[PDB]
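Below is one structure; the comments refer to it alone.
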Amino acid sequence: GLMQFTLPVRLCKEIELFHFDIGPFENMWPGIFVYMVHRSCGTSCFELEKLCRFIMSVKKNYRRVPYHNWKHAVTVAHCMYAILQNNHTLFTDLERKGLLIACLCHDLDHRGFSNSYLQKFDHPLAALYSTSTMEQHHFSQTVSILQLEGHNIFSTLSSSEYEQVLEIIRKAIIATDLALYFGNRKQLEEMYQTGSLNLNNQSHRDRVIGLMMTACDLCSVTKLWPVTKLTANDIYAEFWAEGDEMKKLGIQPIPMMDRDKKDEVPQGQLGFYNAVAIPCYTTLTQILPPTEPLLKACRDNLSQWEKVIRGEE
Ligand SMILES: Cn1ncc(C(=O)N2CCC2)c1C(=O)NCCc1nc2ccccc2n1C
Ligand SMILES: [Mg+2]
Ligand SMILES: [Zn+2]
C-alpha cells in the first residue's frame, strides 16, 4: 500500500518525456510499467500482486520476434503514459486504467506477420477473423489472460464499469490495425476543421483514442535518431522474413518486404513519414496540443531520412 516503485534519477526524469527509450535491461521493464500505472492511474487502481502476475503472463505471451515483442509492448505503453500525463484532466478514471493495459496487450502473441500474409497463407485466424485478423486475436489473448486465476486486475470494478473498460481496450486494440487509421484520421480532420469535434460524444472519444493508439504504436519515429534508425532495422527484419514467406507461397512481395530492394528503404521511409506518421501527429497535435513534441520529433526524423537519401549519411 505504502510501496512506491522508484527509478534511478536519469530514468525518473527522462520517463516523463515523449522520446524516452526504455533501455536494453528487460528485467527493469515490468517495474517501468508499474511506475507508469502508479503515476498515471494511482497506487490503488490495481492490486500490486494481481498486476505483477498479469504483467508476467502478458510478457510470456509475446514471442521472440525482432520487432513485435515485449519491448514494443512496453514502448507503446510508455508513449501512452506520456500522452496521458500531458493531458491530466481530459480522460476518465476508466480510460487511464484501460489504455495502459490496452497498449501493453495490443500485440499479444504476434508472430511477425501482417494480416495480408495470414490471409494468403490461409491461416486459421483468417477464417475466424476476416478483418483486423491479428488485432481481434490480440484482444482475444487479452481476455484469456484476464480470466486466468489471480489475474483479474479489474475485480473491484462493477459489472458495468468492467464492461466499459473491456470495451475501451477492445476498440483501442482494434484501432492499431493501420488499415483503419486512414479513415479514422480523415474523419477526425473534418470534425476538428468544421468545429463539430465534441469530446462529450462517445463515438468522438472513440476516434480520438484510436488516433492516440496509432500515435503510440508508431512512436519509434518520434525517438532520437539513433533509436529510430536501429528500431527500423528490427522492423525490416520482420518485413523481409514475411517477403521471404510470400516468395515461398509463389507471390512477389511488395518492395517494403523484399530484402532484394534494400536500396529503396530511404524513399519508402519518406513515403511513410509523409503518408502516415506526420499526418497522425499533426491531427493528434490539433486535438491535444501538449502532444506537439511527438510531431516535432517526427519531423526531425523525416529530415534525418532526407539526409540519408542525399548521402550526407
Ligand atoms: C517506422 N515504422 N513504424 C511502423 C511502421 C510500419 O509500417 N508498420 C506496419 C507494422 C508497423 C514503420 C515503417 O518503417 N514502415 C516502413 C515503410 C516503408 N518502407 C518501405 C521500403 C520500400 C518501399 C516502401 C516502403 N514503405 C511504405
Ligand atoms: Mg499490431
Ligand atoms: Zn504494435
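Residues 724-1036, in that order, are what chain A shows, numbered as in Swiss-Prot.
When the header is checked for method, it gives X-ray crystallography, 2.0 Å.
Each Cβ is built from the backbone N, Cα and C atoms, and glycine gets one as well.
The number of other CB atoms found within 10 A of the CB of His791 (active site, proton donor), across every protein chain shown, is 23. According to Swiss-Prot, the active site, proton donor annotation covers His791.
Annotation comment: Swiss-Prot describes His791, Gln992 as 3',5'-cyclic GMP binding site, evidence class experimental evidence. DSSP classifies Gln992 (3',5'-cyclic GMP binding site) as helix under the three-state reduction.
For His795, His829, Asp830, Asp940, the entry in Swiss-Prot reads divalent metal cation 1 binding site. Close to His795 (divalent metal cation 1 binding site) in the fold, though at least 6 residues off in sequence, lie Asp830, each with a CB less than 8 Å from its CB.
According to Swiss-Prot, the feature divalent metal cation 2 binding site maps to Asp830, an assignment based on experimental evidence. Within 10 Å of the C-beta of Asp830 (mutagenesis position) we count 25 further C-beta atoms, all protein chains included. DSSP assigns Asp830 (mutagenesis position) to coil, not to a helix or a strand.
Looking at Swiss-Prot, you'll find the mutagenesis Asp830 to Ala noted as follows: Loss of activity and of zinc binding.
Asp830 to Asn appears in Swiss-Prot as a mutagenesis experiment; the accompanying note says: Reduces activity 1000-fold.
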Around the Cβ of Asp940 (divalent metal cation 1 binding site), the count of other Cβ atoms that are within 10 Å: 22
Distance from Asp940 (divalent metal cation 1 binding site) back to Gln992 (3',5'-cyclic GMP binding site), taken between C-alpha atoms, in Å: 16
